[PDB]
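Novice: Let me give you the structure first, and then I'll get to my questions.
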Amino acid sequence: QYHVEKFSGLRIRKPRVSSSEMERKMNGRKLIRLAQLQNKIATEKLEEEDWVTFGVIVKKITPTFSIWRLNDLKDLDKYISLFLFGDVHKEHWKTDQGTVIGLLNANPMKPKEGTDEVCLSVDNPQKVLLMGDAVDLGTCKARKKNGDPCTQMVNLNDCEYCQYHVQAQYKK
Ligand SMILES: [Zn+2]
């Protein structure tokens, strides 16, 4: 049914970019995983690279500009916030939660008080590449102590249990 798209490592439902269009989008570019962005910025090694990263929209908020919480579904505990302003917001703000995106050459922002999460914005709506729906974006199958469903996010293709609940499945 679905293939692991090579650059993101995600199985995509209804892919919007062909394999050749991705090849030319990636040509000559540095792939940097989301989890590496903090360190790259802190050591000022980010700007000199023509770079791309991948993440899925896991949360949206639109207070006019908007923010997307991104996670790449490979390192499950690492998140960035992407801020959409102007043209980018206008073009892209209605995009579905669960969308896989390539993010290219975004600009680091001031830290958002209380969180050590990388915040980035983007010059230009062409630095956002919509790749399709993340078929394996799901919720943890375990329950909390009180019987409520766990709400932690999961990559269904790799593990059906979040970090906290595997810690306990492994001890079984
Ligand atoms: Zn869980």
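In chain A, numbers come from Swiss-Prot; the residues present are 235-297, 305-413, in order.
Determined by X-ray crystallography, 2.3 Å, according to the entry header.
Cβ atoms are placed via backbone N, Cα and C, with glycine included.
What Swiss-Prot records for this protein is below:
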| type | residues | note |
| --- | --- | --- |
| MUTAGEN | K385 to E | 10-fold reduction in ssDNA binding affinity; when associated with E-386 |
| MUTAGEN | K386 to E | 10-fold reduction in ssDNA binding affinity; when associated with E-385 |
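Each of the listed features needs to be described in terms of its position in the shown structure.
Specialist: Neighbour density for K385 (mutagenesis position): within 10 A of its CB lie 13 other CB atoms from the protein chains shown.
In the three-state DSSP scheme, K386 (mutagenesis position) is classed as coil. Around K386 (mutagenesis position), a 10 Å sphere centred on its CB holds 5 further CB atoms from the protein chains shown.
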